[PDB]
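One structure is given here, and the rest of the page talks about it.
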Amino acid sequence: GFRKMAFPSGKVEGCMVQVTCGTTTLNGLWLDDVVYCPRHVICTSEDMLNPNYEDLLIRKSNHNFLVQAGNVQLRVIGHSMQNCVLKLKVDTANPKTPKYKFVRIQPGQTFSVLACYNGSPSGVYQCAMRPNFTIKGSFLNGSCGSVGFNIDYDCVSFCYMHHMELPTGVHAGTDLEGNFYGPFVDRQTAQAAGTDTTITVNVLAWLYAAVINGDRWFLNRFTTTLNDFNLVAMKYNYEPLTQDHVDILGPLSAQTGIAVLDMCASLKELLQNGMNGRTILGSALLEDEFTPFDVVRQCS
Amino acid sequence: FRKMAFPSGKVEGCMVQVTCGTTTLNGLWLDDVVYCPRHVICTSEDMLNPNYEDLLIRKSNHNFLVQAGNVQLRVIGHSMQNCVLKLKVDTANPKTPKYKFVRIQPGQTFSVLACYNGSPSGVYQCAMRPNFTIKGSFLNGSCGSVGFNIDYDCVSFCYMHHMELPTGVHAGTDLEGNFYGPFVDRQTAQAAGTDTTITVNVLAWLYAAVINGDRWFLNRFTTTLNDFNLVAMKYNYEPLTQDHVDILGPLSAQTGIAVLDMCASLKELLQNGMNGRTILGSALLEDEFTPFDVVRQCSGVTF
Ligand code: NA
């Protein structure tokens, strides 16, 4: 079988806390003796329209920040800002701190989101960083400071902190150094993303998952050149496929015996003819939020 | 809308491995008991019609290797309850959450924590089908992985994984070892019976669409529950129970759309199709979101 699968969330749940400043409460990430959270926790409703964050932060002291782990208050003994993230030094180390790294992910890469409200984990689901640097998440009021991550052995790579919901209902946020993905800004203004494009390497990985799970109606005897495929892909607002991508699809190509450029010819026909009201792995649409690695991990 | 799993940490802290010989599968460690599939005691040559009572007689506490990672928990008692083995161990799990064992109905959803050799790999949501199978993602080594729901820090365990059917769907038991469906734990010929669409979940999804302003499918008509159920069965939809009508109450109150008026709306969609038009940007009616899942996702619920 083959489903969207998230990483087990326990190593991240043990790091979630609530951060309050005035009547603004959101989530923070507690690693060793530091709590990371969105810097807009320091804003009022009047502030959030056009915030001068360096000005707003200098008017704050440690005691303006209430950090709660379960129902235990941690004392803030220092604060700094790094881009759009606030770093609250607390007088207590988190013993549940996992091995971790901060990473900045690339468009097309996937991660798990632990959606949290008032410092309490609510749900876990798998996202991709879209080519326009938005994520198609599920986040409500209070979700800010929720994080996205990957787990490799025992090591959590944090790649996303949640900040914003655009008017189209997609989501924007930062890496854990506080830099936005995409052209977004942490002000209360309606922001549009760039045109979005489909993650071609991922669609191919999902078609290979489909073959592996016995869904083959879309295959054909034909091949294409990489350049000819890319011309059609670009026509349909799909990202270019690189030789690096062809290489990354190698294991799935080997497993199924279907050469990457033969699978490219199948996708070209799907784009040109459509699916004719047929489905692939239950989907009426071509799915582009599984990476090659996600398909191998799940299909071993 | 997304399939969202429950946070898995409270279950991660209960997963162990159970080995007989070179057969390793997952177990659930709650207080001083480990629960696992009873076929951990089988040999390959004897899985066509194993005599579990006579395979278990020949086993003693010292034939079971229970490990939390590489740490052995000594077995001090064993018993079989239906298709589950219960191994009493000499250590109470300090990570035991508040829990219950529940037997779910078809249509109910739950999170699966897929594990291999006691080590959690991934978490996903899924629905018990009306034919008592789940469309899981399970590889060899996943047996003993569990399914659960969380309500206010209480973990309700509802599924333990046992077997893959010929069509690639999965079957298992509750935590009392009773199979969902007509399945048996022997490597024999078993096929799941034809599946149907989970009507109560389609109606929850239509309510979700109305909550989000997508309401072109609402009509001037109503139906009786009996007339609806007879029509639904002609389209391979499950009939509604009184419990289904009751669990749609909150969404009916929120939208102001009576359950039997939504039924009359769905009946028109079944008779006429959607005609190009989508609902929540899907041409397909979704049947794996429960009324709870629609509320859970539209509201702030934490655990
Ligand atoms: Na229909």
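To match Swiss-Prot, the residue numbers of chain A are left as they are there, and the shown ones run 3265-3564.
Header entry for method reads X-ray crystallography, 1.5 Å.
Placed from the backbone N, Cα and C atoms, the Cβ positions cover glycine too.
What Swiss-Prot annotates here:
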type	residues	note
ACT_SITE	A:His3304	active site, for 3CL-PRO activity
ACT_SITE	A:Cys3408	active site, nucleophile
VARIANT	A:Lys3353 to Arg	In strain: Beta/B.1.351
VARIANT	A:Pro3395 to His	In strain: Omicron/BA.1, Omicron/BA.2, Omicron/BA.2.12.1, Omicron/BA.2.75, Omicron/BA.4, Omicron/BA.5, Omicron/BQ.1.1, Omicron/XBB.1.5, Omicron/EG.5.1
VARIANT	A:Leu3468 to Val	In strain: Zeta/P.2
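Everything Swiss-Prot records as a feature, shown here on the structure.
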{"residue": "A:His3304", "record": "active site, for 3CL-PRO activity", "contacts (Cβ under 8 Å, 6+ apart)": "A:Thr3288, A:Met3312, A:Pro3315, A:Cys3348, A:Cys3408, A:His3427, A:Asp3450"}
{"residue": "A:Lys3353", "record": "variant position", "contacts (Cβ under 8 Å, 6+ apart)": "A:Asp3297, A:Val3298, A:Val3340, A:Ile3341, A:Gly3342, A:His3343, A:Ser3344"}
{"residue": "A:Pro3395", "record": "variant position", "contacts (Cβ under 8 Å, 6+ apart)": "A:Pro3371, A:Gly3372, A:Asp3460, A:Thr3461, A:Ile3463, A:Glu3503"}
{"residue": "A:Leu3468", "record": "variant position", "contacts (Cβ under 8 Å, 6+ apart)": "A:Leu3505, A:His3509, A:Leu3513, A:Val3524, A:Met3527, A:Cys3528, A:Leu3531"}
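Reduced to three states, the DSSP call for A:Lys3353 (variant position) is strand.
Cβ neighbour count for A:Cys3408 (active site, nucleophile) (all protein chains, 10 Å cutoff from its Cβ): 25.
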